[PDB]
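Asks: Okay, handing you the structure first.
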Amino acid sequence: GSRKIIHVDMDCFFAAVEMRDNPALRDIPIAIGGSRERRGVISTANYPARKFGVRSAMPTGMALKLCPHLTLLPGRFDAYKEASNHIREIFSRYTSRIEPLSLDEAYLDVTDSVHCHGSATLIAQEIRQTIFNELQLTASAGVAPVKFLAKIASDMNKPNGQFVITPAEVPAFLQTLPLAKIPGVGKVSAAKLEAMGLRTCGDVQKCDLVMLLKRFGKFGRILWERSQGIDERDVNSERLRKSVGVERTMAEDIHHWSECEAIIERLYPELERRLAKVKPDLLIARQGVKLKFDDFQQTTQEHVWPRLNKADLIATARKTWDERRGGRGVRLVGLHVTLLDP
DNA sequence: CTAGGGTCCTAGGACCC
DNA sequence: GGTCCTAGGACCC
Ligand SMILES: Cc1cn([C@H]2C[C@H](O)[C@@H](COP(=O)(O)OP(=O)(O)NP(=O)(O)O)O2)c(=O)[nH]c1=O
Ligand code: NA
């Protein structure tokens, strides 16, 4: 009853694409991210930049202090999506059991594969080698009996490498595995787990499920399961997008409704264009807006609405502006749509 | 000195029986 | 007791 799961994961995806398409960027620190004047953050960075401490989600101002010579690139999302479509077509050569998680990564369920003598290790190697050919980007991979171990595994031999976890190896791997390494355990959850003396899966194994359920809800059942290598989530190839959003951080805050309305006027065609690619008649389940204020508090307001409509987004943003603002400056404006259920 | 694309979970009151 | 509506938050890429 044991499954073979591969998690395939592109190395420094956006940056690797920019380096292939401009070899001059190979050995200098580079990053995709908005400028400091735009109040941007790092999307990702190459290994020369990471050597200085540059990380995804880091404010560009902090990145540049760590790495004064950092080259900042705007990002070319159609180039990234083209690489994505190609690696996914490569995955299909081995199995239809493909669950994309993002542009640059996917789960593959190769249990019923008879490629490469049924070896998931060699299938993962072949996909990585085929990706390096054909695209001149490198990938890493993880091979495990369940999703989350495969995903942790793909990080352990990166870049351009892989790691395999057999069922016989699962207990020793789990024993000292930090909880923070479990997908879905973030900074807040790890800090809370740490505050009750839980750091590793070995720690959680010695815990009562009932306590975890009280203390954490359904997440605590996930914690109890993962700490034991239990992860029955199937590789699902039939997931569909449920929302589409378009939002903008300004280079400095706005304090007048006229400015907000102007922002909306430029955002709305972008929202309409992306919605129409997937829903030509613009028919939707809800639409709404987002403001992010001075104190970084965020409010959304969204309602049932049959079809993308600019004026109603303006009107509801005006309400949000007047009501839930309380005189602060505004750093971000966003528009949002919730897609119909089929 | 804090993006923009998203997913999933929670929870109170409305609404229904 | 269910289920829908809405707002917010943690989290991932
Ligand atoms: C974590 C992260 C990623 N991205 C974009 C840019 C990344 O290149 C792309 C894939 O995300 P990964 O977490 O896999 O990071 P990576 O750049 O590919 N480096 P890796 O080699 O460690 O996987 O997704 C962002 O825009 N913001 C992010 O916070
Ligand atoms: Na990656």
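Numbers run from 1 along the shown chain.
Quick reminder: no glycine exception, Cβ is built from N, Cα and C everywhere.
Dumping what Swiss-Prot says about this protein:
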- A:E105: active site (ACT_SITE)
- A:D9, A:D104: Mg(2+) binding site (BINDING)
- A:5-186: domain 'UmuC' (DOMAIN)
- A:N133 to S (Swiss-Prot position 132): In strain: ECOR 34B1 and ECOR 37UG (VARIANT)
- A:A172 to T (Swiss-Prot position 171): In strain: ECOR 45B1, ECOR 46D, ECOR 49D and ECOR 50D (VARIANT)
- A:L177 to F (Swiss-Prot position 176): In strain: ECOR 37UG (VARIANT)
- A:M211 to I (Swiss-Prot position 210): In strain: ECOR 37UG, ECOR 45B1, ECOR 51B2, ECOR 52B2, ECOR 58B1 and ECOR 70B1 (VARIANT)
- A:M211 to T (Swiss-Prot position 210): In strain: ECOR 35D, ECOR 46D, ECOR 49D, ECOR 50D, ECOR 57B2, ECOR 59B2, ECOR 60B2 and ECOR 62B2 (VARIANT)
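A description of the local structural setting of each listed feature is requested, covering burial, neighbours and distances.
Replies: Annotation note: A:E105 (active site) sits in a strand segment as assigned by DSSP. Using a 10 Å radius centred on the Cβ of A:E105 (active site) and all shown protein chains, the other Cβ atoms total 20.
Long-range Cβ proximity for A:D9 (Mg(2+) binding site), meaning a same-chain Cβ under 8 A and a gap of 6 or more residues, is found for A:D104, A:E105, A:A139, A:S140, A:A141, A:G142, A:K151, A:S154, A:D155, A:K158.
The secondary structure of A:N133 (variant position), as reduced to three states from DSSP, is helical.
Look at A:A172 (variant position): DSSP puts it in a helix.
Cβ neighbours within 10 Å of A:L177 (variant position), excluding its own Cβ and spanning all shown chains: 21.
Within 10 Å of the C-beta of A:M211 (variant position) we count 12 further C-beta atoms, all protein chains included. In the three-state DSSP assignment, the secondary structure recorded for A:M211 (variant position) is helix.
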Asks: If I take the alpha carbons of A:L177 (variant position) and A:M211 (variant position), what is the distance between them in whole Å?
Replies: 21
Asks: Including all protein chains shown, what's the count of other C-beta atoms within 10 A of the C-beta of A:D104 (Mg(2+) binding site)?
Replies: 22
Asks: Kindly point out which of the recorded positions A:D9, A:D104, A:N133, A:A172, A:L177, A:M211 have a C-beta less than 6 Å from some atom of ligand 1.
Replies: A:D9, A:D104
Asks: For the recorded positions A:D9, A:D104, A:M211, which sit with their CB under 6 angstroms from an atom of ligand 2?
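Replies: Passing the 6 Å Cβ check against ligand 2: A:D9, A:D104.
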Asks: Taking the Cα atoms as reference points, how far is A:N133 (variant position) from A:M211 (variant position) in Å?
Replies: 51
Asks: Which state, by DSSP, holds A:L177 (variant position): helix, strand or coil?
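Replies: It is coil.
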